[PDB]
Amino acid sequence: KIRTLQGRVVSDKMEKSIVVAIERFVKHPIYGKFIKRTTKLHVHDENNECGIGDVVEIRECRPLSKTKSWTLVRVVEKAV
Amino acid sequence: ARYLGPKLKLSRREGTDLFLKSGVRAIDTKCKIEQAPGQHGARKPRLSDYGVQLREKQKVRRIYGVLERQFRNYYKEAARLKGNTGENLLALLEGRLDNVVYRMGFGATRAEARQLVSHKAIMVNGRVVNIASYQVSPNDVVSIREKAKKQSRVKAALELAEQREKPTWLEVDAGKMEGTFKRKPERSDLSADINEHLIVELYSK
Amino acid sequence: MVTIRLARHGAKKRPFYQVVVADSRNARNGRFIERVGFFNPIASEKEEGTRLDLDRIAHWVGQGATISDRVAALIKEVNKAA
Amino acid sequence: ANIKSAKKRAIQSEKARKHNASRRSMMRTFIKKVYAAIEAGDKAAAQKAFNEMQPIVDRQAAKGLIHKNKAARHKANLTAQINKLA
RNA sequence: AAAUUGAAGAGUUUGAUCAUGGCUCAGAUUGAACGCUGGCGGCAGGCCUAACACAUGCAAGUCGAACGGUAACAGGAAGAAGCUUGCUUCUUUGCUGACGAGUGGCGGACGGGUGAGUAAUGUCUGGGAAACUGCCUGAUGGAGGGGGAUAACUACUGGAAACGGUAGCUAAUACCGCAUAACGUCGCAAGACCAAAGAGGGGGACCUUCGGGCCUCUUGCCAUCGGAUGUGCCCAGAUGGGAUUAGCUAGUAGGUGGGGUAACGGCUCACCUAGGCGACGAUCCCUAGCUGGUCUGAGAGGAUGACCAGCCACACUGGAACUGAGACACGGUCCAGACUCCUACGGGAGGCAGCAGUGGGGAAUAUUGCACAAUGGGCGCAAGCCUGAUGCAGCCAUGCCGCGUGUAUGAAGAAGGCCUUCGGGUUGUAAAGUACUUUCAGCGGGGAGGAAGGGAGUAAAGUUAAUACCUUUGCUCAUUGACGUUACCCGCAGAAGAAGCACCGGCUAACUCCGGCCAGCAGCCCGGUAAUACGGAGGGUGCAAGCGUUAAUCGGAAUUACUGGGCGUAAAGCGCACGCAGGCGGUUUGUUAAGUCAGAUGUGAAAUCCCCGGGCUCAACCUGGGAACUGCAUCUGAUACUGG
């Protein structure tokens, strides 16, 4: 019921944090073609639960560091 | 902001009577109407499309005595209004105050009608209106002021108008020197020798 | 504070005031919160020159908004006429 | 300054600066006492210094020198640091 | 009911043709400039360049109902009179109306200016949480009792000045404890802790130590929780160019803990981990305030960001903090620098990118004006004071709009001018003459509206113990306008004071005469001795208080082609292939609902654009309502197609 996002984890080398890439399908404003656009977010991953490739559901929260403002909700698909 | 020079020159250039004179004579007895003005008036060169459009626009303008800025604004408003642009333009041209005063019979020419209007001798609904371009609306009552009813100009103009045709949208009483603007004239009520589409094509190019 | 006042629009020598609810620090014709009416001081008495909503005005006064003296006189005359 | 109000404001501002500086130095000293008692590991001295620091901190927060949030921060930090010893 | 009803081509490559292709033109528009000319008014606009330097005047004050006070002027005053005894003229008194300086409160962070910096530390759209918020406002309470000072002042004294120093005295709603203390703060809890200020109006008696305490009303004070407003912070998307800039980054990315902020946070520090950004353009370089909007366009787009409104940044240059609810502060503070000025040479002072204005730069942009009368703002109980905001006025044809420079008659068609086949034609009803008129300008007389309020009186109601005081509500009286000699109206006189600019070879409306590839014209394609192209004249054409030229944007240009182009020979298929990223992908079923579609909600500021009306005598202009804002987010569904 809370507004959230969904993307795949592209990096988990940092501790308690992951980098999730939110891919979106946007129509080109001029030529009308539907192009892919990637939004990479630094997400807070406590317990280090997410590996590379997991399709995770994230939500926005207060700033947790210089670049982290999103936190993890749950993992949908797990790197396989 | 006014044309003060020769009058019959305009009608000679347009090849058509523009009613720029009162009507005590025929224009044929005052000038060579069938001959264009100037040293090279005997020649008649083949007019281009732009030439014909410009000449029709100038004929309408010189008929109504309207300069180019006001006529351009008239066309702009006519193209803005709904319906056919040409009859809108001619209705906007006929709605003027000096035009109505001339058509009412208080002016021998539209120049002396404009002088009557501008000199604060014409009333609209009891209010002295001295703007020649004043748009007269239906049901308006146009009358000579008490002070100007004594002028022989209005008498001669009344007589000269009685010897003219009567417009269908004007109910005038020569005794009271007053008239009523009943309605805007339809396309079929004005002159049939005026091609509004020429002006529309000239201003839309 | 929040105040209900007039913003002098219109032309030269022919003012037309818009009764606006605005933060009292902004300029006269500047940023306002809500327009709650108008006031034409040179109306011909043939038409209307006082169409200020009293519902939202009372709602804002209930929230501590201040009423300027001219707007107070306008509210008084609107209540008397209606 | 060119305006009279600006000159009086400068005078008042420096006077208030000196007053506030004295008050702030007093409060900082009374907080440094608690911090030094924390460093020494003396819990009795730590609680004594905290009991001496709390009233003047609340008073300076009430007199407008510091915000109530800053007083609460100081109290909570020093309480959590005292509770880490005994 | 209405509020997308909208799309033009032409000249020029050739002996000629079709195509390709560039150049030029016809249209709008401007913060415009220059040349010729120039009557009036309304509405707007007016340093685009040197964010170059500034003379001078003003642009932020206010409160005696916080306080000690009395220096100034107005009064009351006790006492001494010049003496022309009813003018009383000076000796002392804060007694009061007030008020210079001073302490104190609030305001100087608003309002006003500029666009230097800023390519994202900003702006726009849409969301969010970890926050503060003076004045305004709702609720609940408290408001007790003390102290030490200090400005002013006094005395001395240092300085040219700016400005100080020492000693003594005094007040407060200035300052500081004490008491009090909860739905406030810390803490799981027990408990611990934290505030305040008076003033004014009037008064029935009781009690007065003659100041008054005592009652009532207003206002102010402190604490907490809310509202409103403002602000701080975070995320996503969008918001110029360059790859002849491909690697960048050490507080760098994250974590634990300490600190710090109103608040989250590498915001800061210690330690640890070794990451993070980047081909969806990181880094670097150049340019640039952003938006609503403006111009153009049928539209999609292109250009642009002056005025008006929102946001941001800046305040001589660089840095920094203080006070404060709010600033790291245009007309505050400290420091350093450049510059300018005063000086007694020891020291000082200043910051027009506020309103006028000056010098300079430039093709170019105005008055060193009036008033707070209206709106708004600051302070005040109020009266009121301040307000270069603002309302107006001055200058400029800079633009838009409106009006005038007369009207009617007037011929054998006068004169002169020009042409002429020498017949005449044209200028041309044009002029002269005659009759009439007086808008605007000139002189004189009336005259709205912008004016709401505020003041003094009474009367009613509320409050109260009170028929005082105060608040609200009626009515009465005398007033409040910079504009201003207003708009508008009335009278007078007389056509009297008022037409110019460009063009005439084609594109492009408009043709003849006269003076050698020269003089010259030219936006693109004339002049070598009868040039509609040069220059002059006559005539005509187009605009008209303007007309042209230049500069600039879009259109035409389908000439960067998304809508909407091409590549055999006109410019264009890599010499050929393999292939990563990327783009696309046969067919069936199920599932999801990401793209897609439908509905609803929130938002999309006002102005502007458009539609129907209204008011200015019309218009410009102002304005009511609507439509629009083609967008974004959320929620609920659809499952055909694309995707998983």
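Note that chain B is numbered according to Swiss-Prot, with residues 2-206 shown in order.
Cβ atoms here come from the backbone N, Cα and C positions, even for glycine.
Straight from Swiss-Prot, the features:
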type    : residues   : note
DOMAIN  : B:96-156   : domain 'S4 RNA-binding'
VARIANT : B:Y51 to D : In rpsD101; suppresses a temperature-sensitive mutant of release factor 1, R137P. Not a ram mutation
C-beta crowding around B:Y51 (variant position), within 10 angstroms: 11
For the domain 'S4 RNA-binding' (B:96-156), residues assigned helix / strand / coil by DSSP: 21 helix, 10 strand, 30 coil
B:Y51 (variant position) - helix vs strand vs coil (DSSP): helix
